[PDB]
Amino acid sequence: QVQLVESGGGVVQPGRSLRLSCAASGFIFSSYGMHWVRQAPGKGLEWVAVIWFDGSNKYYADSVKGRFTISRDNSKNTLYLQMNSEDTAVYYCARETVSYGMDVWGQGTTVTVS
Amino acid sequence: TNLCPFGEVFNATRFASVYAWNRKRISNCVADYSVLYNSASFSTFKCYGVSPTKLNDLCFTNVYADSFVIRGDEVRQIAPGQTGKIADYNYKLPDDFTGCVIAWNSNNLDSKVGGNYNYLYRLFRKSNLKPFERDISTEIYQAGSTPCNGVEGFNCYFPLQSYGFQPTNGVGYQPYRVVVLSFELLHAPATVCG
Amino acid sequence: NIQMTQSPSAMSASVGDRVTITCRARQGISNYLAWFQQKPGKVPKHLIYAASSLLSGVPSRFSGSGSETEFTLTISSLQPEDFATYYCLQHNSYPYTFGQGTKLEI
Ligand SMILES: *[C@@H]1O[C@H](CO)[C@@H](O)[C@H](O)[C@H]1NC(C)=O
C-alpha cells in the first residue's frame, strides 16, 4: 500500500520556473532512493533524476541546468524545484528497491511550459 | 644459523584466494633461493630486480612471501605496470618492484570435479589498488541508491566471484599457485642472507 | 550520456506466439539492462533487471539476454494481457537512459 501524492501539474510560462513534490504513502521515504522520470505525450519515457537518502543526487542530459531535487524527510515528501522552457511531460516519481526494483511510482504532474 | 621456512610457504598446502592473498614475513633466518631456482619444478620464475642466480649471494631486510591462487592465463598481470582484473581489483605490484614472482600450475592440488569454490576473487571495486594493498571486505556492492542490506537483488550484487577450477578446464583455465618475494633495501640492516 | 535504441519500433504480432525486441547500445552496457512494460491506463512495470534476472512474480514467458553491446527480450508465448509498450533502461553508468518500442496484434 505505497503511493506518491504528486503535486499537480502547473501551467507555467516558456522560460519561467515551477516546483513539484510527492508525499509518500506506505513506505519509509527516509532511507530509499527516489527517481524522477518524465513521460512526454508525443514521446517516450525519459529518465530525469535520481536522489538517494544521504543528499547524493544525479541528473539527466537536459535537466541538469534548471532542476534541483530534495527529500523533505520531515514530511516524507520527495520534491524538486525546476526551471521551465519542450518540457510538457507527465512526470513520474518512482522509488527504488533492491528486491522489487522501482515498483511504485508517481502519478503524473502534468507540467507544461506555455 | 637458522633456516628460513620457505618450505612452510612454497610447500604449504592451503593457499588463500587472491582477493585475500596471504602475506608471511621471512626474517631472523638465513636460507637459499638458488635451490628453488635449481628446483626447476616451477613453471614461471621471473625475478624483476636482481637476477635469480646472483641473488643467493645477497642479504635482505624485508622479505615477505605473498601467496595466492589465480588462473593460469592471468599470470601475466602479476607484474609491475600491468592492467587486468587481478592486477586492478585484487593485487597490484608496484612499478618499482624488486623481487621474484613464482607461479606453478596446481591443477591437481586444487581443481576438484565440483570445483574448489573456496577460491574467489574481486571483480568489482570503486577504484583500483595502490600496490601491495589488499581488500578483504565482502559487503554487497551497492551501485544503486537504496541500502540493499546484504541482498543481491536489483542493482546490488556480490563483489567477489568464484572460479570453476576443475580438471576439465583448459591449461590456461586451470589454477596456478603463485608466490611473490619482495626484497626491499631501505634504512635497516639485513636479517635474511644466503 | 549513453544512448540506446530499439529497432522494432512496432511489430504487429498476433496472440499465442513468440516474438523478440532488441535493444542496442551505442556504447558499452556490460549486463545491467532492465526491461520495462507500460500500458495506457497502467503504470510502468519493471519486468526484468540486469538483462538476465527474470524478476519475481511476472510470468516465465519473458526472457532477456544480451552481452555488453546488444540485448534482446523474447516473449515465448502470448496470452493477450502481455501486449504493451516495452522500454529498456541502461544502468551501468549512472545517467540512466531509456529506449522506444511497442507491440501490436494482427
Ligand atoms: C617441496 O616438496 C617437494 C617434494 O619433495 C620438493 O620437490 C620441493 O623441492 C619442495 N620445495 C621446497 C621449497 O621445499
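Residue numbering for chain B follows Swiss-Prot, covering 333-526 in order.
Method of determination (from the header): electron microscopy, 3.7 Å.
Quick reminder: no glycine exception, Cβ is built from N, Cα and C everywhere.
One natural variant catalogued in Swiss-Prot, B:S371 to L, is accompanied by this note: In strain: Omicron/BA.1. Note on B:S371 (variant position): other Cβ atoms within 10 Å of its Cβ, all shown chains, come to 13.
According to DSSP, B:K417 (variant position) sits within a helical segment. One natural variant named in Swiss-Prot is B:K417 to T, and its note says In strain: Gamma/P.1.
Counting every protein chain shown, 15 other Cβ atoms lie within 10 Å of the Cβ of B:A475 (mutagenesis position). Record note (Swiss-Prot), mutagenesis B:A475 to V: Increased resistance to neutralizing antibodies. The unchanged residue is displayed.
Sequence-distant neighbours of B:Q493 (variant position) (same chain, 6+ apart, CB under 8 A from its CB) are B:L452, B:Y453, B:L455. Classification of B:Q493 (variant position) by DSSP places it within a strand. Listed in Swiss-Prot as a natural variant, B:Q493 to R is described as follows: In strain: Omicron/BA.1, Omicron/BA.2, Omicron/BA.2.12.1.
Distance from the CA of B:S371 (variant position) to the CA of B:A475 (mutagenesis position) is 48 Å.
Comparing B:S371 (variant position) with B:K417 (variant position), their Cα atoms are 31 Å apart once rounded. Checking the variant positions B:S371, B:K417, B:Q493 against ligand 1, the ones with a C-beta less than 6 Å from an atom of that molecule are B:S371.
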